[PDB]
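Shown next, in structure tokens, is the structure this report addresses.
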Amino acid sequence: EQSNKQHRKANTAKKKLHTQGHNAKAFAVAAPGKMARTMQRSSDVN
Amino acid sequence: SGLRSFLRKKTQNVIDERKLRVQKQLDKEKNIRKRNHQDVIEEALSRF
Amino acid sequence: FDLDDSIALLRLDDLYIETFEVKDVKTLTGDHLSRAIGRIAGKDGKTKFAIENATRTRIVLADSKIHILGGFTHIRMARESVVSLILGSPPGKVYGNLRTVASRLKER
Amino acid sequence: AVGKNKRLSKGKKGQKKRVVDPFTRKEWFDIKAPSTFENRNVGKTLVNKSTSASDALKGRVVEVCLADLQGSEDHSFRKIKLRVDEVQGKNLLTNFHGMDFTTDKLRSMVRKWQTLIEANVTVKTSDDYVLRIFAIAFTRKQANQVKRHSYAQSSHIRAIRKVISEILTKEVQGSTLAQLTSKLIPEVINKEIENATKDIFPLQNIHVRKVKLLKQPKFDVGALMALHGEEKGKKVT
RNA sequence: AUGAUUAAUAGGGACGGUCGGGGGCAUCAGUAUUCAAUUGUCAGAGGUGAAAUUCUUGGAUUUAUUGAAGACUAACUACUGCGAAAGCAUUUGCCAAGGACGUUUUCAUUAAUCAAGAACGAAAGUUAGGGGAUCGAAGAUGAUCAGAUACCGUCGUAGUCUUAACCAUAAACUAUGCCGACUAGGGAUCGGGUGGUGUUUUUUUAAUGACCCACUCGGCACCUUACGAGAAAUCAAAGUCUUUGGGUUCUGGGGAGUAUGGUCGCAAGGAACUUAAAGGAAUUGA
Ligand SMILES: [Mg+2]
Ligand SMILES: [Mg+2]
Ligand SMILES: [Mg+2]
Ligand SMILES: [Mg+2]
Ligand SMILES: [Mg+2]
Ligand SMILES: [Mg+2]
Ligand SMILES: [Mg+2]
Ligand SMILES: [Mg+2]
Ligand SMILES: [Mg+2]
């Protein structure tokens, strides 16, 4: 009947962006909405 | 519970102890009030 | 010790008192020391009575000072169980060993 | 363990035979205490007979309770050490060597909910006898006190300690050891400490816990005889 | 020599008497451990659940009078004190520092939070000296018998201590950013101050206490409850009368396995064979 409550020991989403050598945030498009519409069409043409 | 119950017991005992001591003083003062209400060598040494 | 227990010293001729402190077993301080005393006593004093009944002794737990009254072999048995509790053994595990020795005590 | 099952040891090989009872050659000697104490007879001790006996006698220290020496139980908790200094016809003339309390008495006074004050001073008597005195005192609660404890502030403790050191230093310097021992027995020193330190803070169980003898001057047989208060032989024929 | 108002139950500075196991440098004491000198006696001492290494008739263990070394400040020690935290308990002196309180003294917005940027930071650990008593990772060795005493015994390196630098980590906890205001009762304690009262006190040396009651600031805490909050444990904050704004910094969007078109790493080296088998077991068989 001896029970000890377990100790709660302590990679954030922000650090995932910088995990590569480059900063993933720094290479993005101006209009992501336009991009998705164009990628889907071009994929269908290919 | 645990250690905290034991600490509670000690404080309660001290609190109970204080009540008994205070009541003794009140009893004694009442006695003094009631008491107040109701050889040549020794006199020379009464001051000592 | 209780008076009726103390009378056993007059009645019998081979009862002794063993005495030792918590600091002798282990240097416990602050809350650690206070928890150790509670571990020896147990909830409602049950752990202390379990040792007393098993080993045929009487124990007085005066702060960090432990006194054990009983026969020479008996007080040593009680001392070991108390010391295990001080070293940190949970009461339940000590209770099991008390049942084992308590069984042996009857057959002999 | 003298059993046969016990493993043999190397030391058991060659053992000296017990062929002389040591107490055959021992000689008894009587110990006498100074005149400051009421009861001079403080027992007897033994030494090997001179082949000298006196050399082993000198420097021997015996500790005895004051209750035996003063014949009253009021000093049951105080012990006096006496050191043999001279020997005359199986009588061992002893002198004060120290004082101390029984352990049980010391543990009794120390209690919770009060402050322990202890002071020590190294001081010499007028006889050039260097000695160290230890004093102990405890706070007490007044008659009408309601607080559980009676602790004193460190300023009070330092004030009390200074007063105690002044009194201990004053008495020892302005007294001989024979006079100093005469003061210890009635405990007049403690009463003096009580009155002086009293206005600072009420106190209880004021005692001179211990007395040590750090140094001694040149031994003076003439002074020793005066403290204890010569003899022709008998023609052997 | 000369322009403005308050003096915030904001802040800073000053002064007064205190308070503190706050800090640094000296100094004093205390037994205890180990060792050594002398001393009396003689077979064991030690240690374990039980034993063996080990020490010992050159006297061990034990006894008495001492001395030396290095640590450490028992009992007093408390739901008490101080410090930004880590931490801090022998005496005395020196050096500077500090909270609170008292003030009909002074300045007059000098403040809060804080990227950047800085000091201290338990224990362990690294470099170079000193010291080295106790305990003691590592290593060696005795015993490997018995499960409540199941890992113990002896020697013991580094270390434990200190000096000058590195290391910057703890369950370094309210498992809980900071500043300000407000919203319940109760009496215990620590420090300061005010008033009353009568005990202990005491006197032209000087100097000033202890206790009781009432009040008031600041503090470590505690008990009963929340007309509030929460699912609950519980919370005087984790509350601010149904859904939301007093100021400001940071941060977010458990326990077991499976596989890998991925990334980075990780060593050394120059000869079988028998009858498968009563071709047996046997004090027990035929
Ligand atoms: Mg102001
Ligand atoms: Mg000041
Ligand atoms: Mg010897
Ligand atoms: Mg204090
Ligand atoms: Mg101390
Ligand atoms: Mg070194
Ligand atoms: Mg901590
Ligand atoms: Mg607030
Ligand atoms: Mg006050």
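Chain C residue numbers are taken from Swiss-Prot; in order, the displayed residues are 166-273.
Just so you know, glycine gets a Cβ as well, placed from its N, Cα and C.
Sequence annotations record features per position, and here Swiss-Prot assigns domain 'KH' to C:195-247.
According to Swiss-Prot, the mutagenesis experiment C:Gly203 to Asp carries the annotation: Temperature-sensitive. Sequence-distant neighbours of C:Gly203 (mutagenesis position): no residue of the same chain at least 6 apart has a C-beta under 8 Å from its C-beta.
Quoted from Swiss-Prot for the published mutagenesis C:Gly235 to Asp: Accumulation of aberrant 22S and 23S rRNA intermediates. Its Cβ placed at the centre, C:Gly235 (mutagenesis position) has 23 other Cβ atoms within 10 Å.
Secondary structure from DSSP puts C:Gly203 (mutagenesis position) in a helix.
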